[PDB]
Protein chains: 2
Amino acid sequence: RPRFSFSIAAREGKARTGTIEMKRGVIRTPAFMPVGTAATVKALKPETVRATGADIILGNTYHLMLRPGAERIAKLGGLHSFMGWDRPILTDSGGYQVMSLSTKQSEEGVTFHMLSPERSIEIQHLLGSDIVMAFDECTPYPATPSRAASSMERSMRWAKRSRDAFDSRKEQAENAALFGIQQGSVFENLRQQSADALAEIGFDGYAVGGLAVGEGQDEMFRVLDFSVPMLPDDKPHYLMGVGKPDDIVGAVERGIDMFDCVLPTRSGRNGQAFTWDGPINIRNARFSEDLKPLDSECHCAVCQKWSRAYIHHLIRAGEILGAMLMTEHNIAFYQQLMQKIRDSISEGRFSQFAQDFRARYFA
Amino acid sequence: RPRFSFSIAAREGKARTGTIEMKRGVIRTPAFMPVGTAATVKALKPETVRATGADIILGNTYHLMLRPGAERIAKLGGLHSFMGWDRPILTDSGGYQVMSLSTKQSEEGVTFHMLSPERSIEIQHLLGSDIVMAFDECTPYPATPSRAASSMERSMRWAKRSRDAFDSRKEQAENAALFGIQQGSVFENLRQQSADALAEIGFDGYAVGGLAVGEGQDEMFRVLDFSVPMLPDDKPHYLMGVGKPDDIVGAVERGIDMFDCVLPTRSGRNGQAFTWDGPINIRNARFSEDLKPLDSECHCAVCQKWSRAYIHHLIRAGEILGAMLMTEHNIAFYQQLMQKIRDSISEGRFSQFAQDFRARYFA
Ligand SMILES: NCc1c[nH]c2nc(N)[nH]c(=O)c12
Ligand SMILES: NCc1c[nH]c2nc(N)[nH]c(=O)c12
Ligand SMILES: [Zn+2]
Ligand SMILES: [Zn+2]
């Protein structure tokens, strides 16, 4: 089992499919990562997360540093042992959540309590993270060229510090991997600058940051169109915070290999279930006596046993079992979507799938 | 598979152990019944409920009639299919919950919307219930002899109507069982009257109602001491709403065969975990870094994988996984307790177990 090895087994247009091999397991790409804020994928046992098909989950550095604390988790044995997930875990750097949830921004780091590239990397280390994200700053939207160019440059300076900070910890540099994050809002030249700086520094994977921050899909794809190709080709492409079904498909078409989103998890607890015929709000009075499963084709355990009527009942009653079932279904649905995407690329029919998917999903 | 057959395989003092065979499954007695208010045992999949060892769960008639509705559940296929539990389900009559949650009391029934012995039995029928409880009135505490004697008499009149109402539905009388409920507060003569009236009417099992309503353990045992022996011996004895660990033990000593309680479920979601060394509030700051399981001997899946520190973290953070794990552990603990009780009675050492249990549980 190598530390980190990405191989592409099939392509079609900019879309790719393959695997990322790591010490804790193999990750099939394009991949969807369930989000594990607070050392738990909301409402699911790790085994249930694994059963839906997930090969890797995302853990948040911001939230865990506060509660229960990095050193503490490290003392208990690391995040994997703490939550009971023994497969790869990717941990965000915290830059995104800090400037979103709690601010004194300088060059050393950020204050809300100082969080610096150096500290971020150590935190991800104590957690026992498999894929460390470089500490950065997600530029808000909109953002004048100047602003977008300031954040980006500072980010790129943090990228270098993140890299060195990572390479100094012998046991970390040898067991985990490091991804750099490109920034630069919706500006072509800024994206390019960022890409070059990152490639110059060297990273195991490259994420596209600062998107899906409010610019809408059209814009996002447009930006993705020139940005993704800037990143090296023989390395994984990670689109951060993107997860609407339709978004994943388009991003994969444009070359993205990894996704992470709370939509599946959060949407579920609230009453939205994803189906191949588009989403549905199970709370609707029209499912009250519907004996059909959430989705007619879904292979998840929830769609094999319970009806929409039952789940409708659970959700309107505010029962925990309701959130459990909805969430298992949504994540399972997302993983089936990723499976259909990998398979279609391996067969050279991704283009048609993408087309058949949108027709039905939006019919 | 018979409709309802109770057999005692071992005894010691007033304690008994045996099985209750029904069409949907065998029930090992003394038995503990997880409470399923709203067609779901809070935070658990039916399989997980079964995994803890439960042979039967209790469903509430009051709550289900309101939401989602009896006829509706019957239309979807019955409670078993609706929630995904194919084993026996005992359904309370609703008398208890009506005069507790929402009142116009007469002889025909109760108004809060009329709920009558006749309607109660039909509701339990539409639900597809295996053990139907007679519709009754749980006398509040305290209660002057006169009051306690009024409720009781009316209850006993309802017992008769419940019985006939039950025997008229050919397919119900042939597949389900009917329990009568003794009432009479803490008064010996009233309890006796009730017992005779019930035995005169004839029932498949007898429950002891109106206890654990605020009289405290000492009083409850005292009342149980003369009340339990009044009920027939070759039939199951059901103590309603009793579940504190120590309470179950004492009641079994006094002849009780069946228990139902929310303590396990509700207590869990709130932060209390049962251990053989007494309960603990996992929220306490002293478990923050405790790598030991909830209980050192518990065989449940939760105690096999996660630590008190992790669960401590989940509960303080208000995470759903926290309630899931705590609840699975508590119900599993209750079932292990029942297993230890059945085994000790089968070996003639229940007395010593009861003694060893209290010494440690309260040390
Ligand atoms: N929507 C952009 C985004 C999501 N998550 C992120 N995490 C980091 N570190 N940076 C980013 O720009 C983002
Ligand atoms: N604590 C007494 C009790 C619990 N559940 C009950 N259900 C019914 N029908 N009657 C009762 O008296 C009780
Ligand atoms: Zn499903
Ligand atoms: Zn346990």
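Sequence positions for chain A are given in Swiss-Prot numbering; the residues included correspond to 11-112, 115-124, 133-383, in order.
Header entry for method reads X-ray crystallography, 2.4 Å.
Here the Cβ of each residue, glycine as well, is placed from N, Cα and C on the backbone.
Among the features that Swiss-Prot reports, active site, proton acceptor is placed at A:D102, with the record citing sequence analysis. Swiss-Prot lists A:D102, A:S103, A:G104, A:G105, A:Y106, A:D156, A:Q203, A:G230 with the feature substrate binding site, giving experimental evidence as the kind of evidence. One entry in Swiss-Prot concerns the mutagenesis experiment A:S103 to A. Its note says: Strongly reduces activity. For the published mutagenesis A:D156 to A, Swiss-Prot gives the following note: Abolishes catalytic activity. Here Swiss-Prot notes a mutagenesis experiment, A:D280 to N, with the remark: Abolishes catalytic activity. Feature annotation from Swiss-Prot assigns active site, nucleophile to A:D280; the stated evidence is sequence analysis. Feature annotation from Swiss-Prot assigns Zn(2+) binding site to A:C318, A:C320, A:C323, A:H349; the stated evidence is experimental evidence.
Site extent for substrate: the farthest pair of Cα atoms among A:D102, A:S103, A:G104, A:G105, A:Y106, A:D156, A:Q203, A:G230 sits 15 Å apart.
Here nothing among the recorded positions A:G230, A:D280, A:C323, A:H349 falls inside 10 Å of the CA of A:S103 (mutagenesis position). For A:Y106 (substrate binding site), the nearest of the recorded positions by C-alpha distance turns out to be A:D156; the candidates were A:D156, A:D280, A:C318, A:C320, A:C323.
The Cα of A:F124 and the Cα of A:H133, which border 8 unmodelled residues, are 6 Å apart.
For ligand 3, the neighbouring recorded positions among A:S103, A:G105, A:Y106, A:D156, A:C323 are A:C323, by Cβ distance under 6 Å. Annotation: residues between A:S112 and A:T115 (2 in total) lack coordinates; Cα distance 7 Å. Taking Cβ-Cβ distances under 8 Å and a sequence separation of 6 or more, the neighbours of A:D156 (mutagenesis position) in its chain are A:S103, A:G105, A:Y106, A:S175, A:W178, A:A179, A:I201, A:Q203, A:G229. Checking the recorded positions A:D156, A:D280, A:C318, A:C323 against ligand 1, the ones whose Cβ sits under 6 Å from it are A:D156. Distance between Cα atoms for A:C323 (Zn(2+) binding site) and A:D280 (mutagenesis position): 23 Å, as a whole number.
In this structure, the CA atom of A:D280 (mutagenesis position) is 20 Å away from the CA atom of A:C320 (Zn(2+) binding site).
According to its DSSP assignment, A:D280 (mutagenesis position) is in a strand. According to DSSP, A:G230 (substrate binding site) sits in a coil region rather than a helix or strand. The Cβ centroid of A:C318, A:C320, A:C323, A:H349 marks the Zn(2+) site; residues of that chain outside this set whose Cβ lies within 8 Å of it are A:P313, A:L314, A:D315, A:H319, A:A321, A:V322, A:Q324, A:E348, A:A352, A:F353, given in sequence order.
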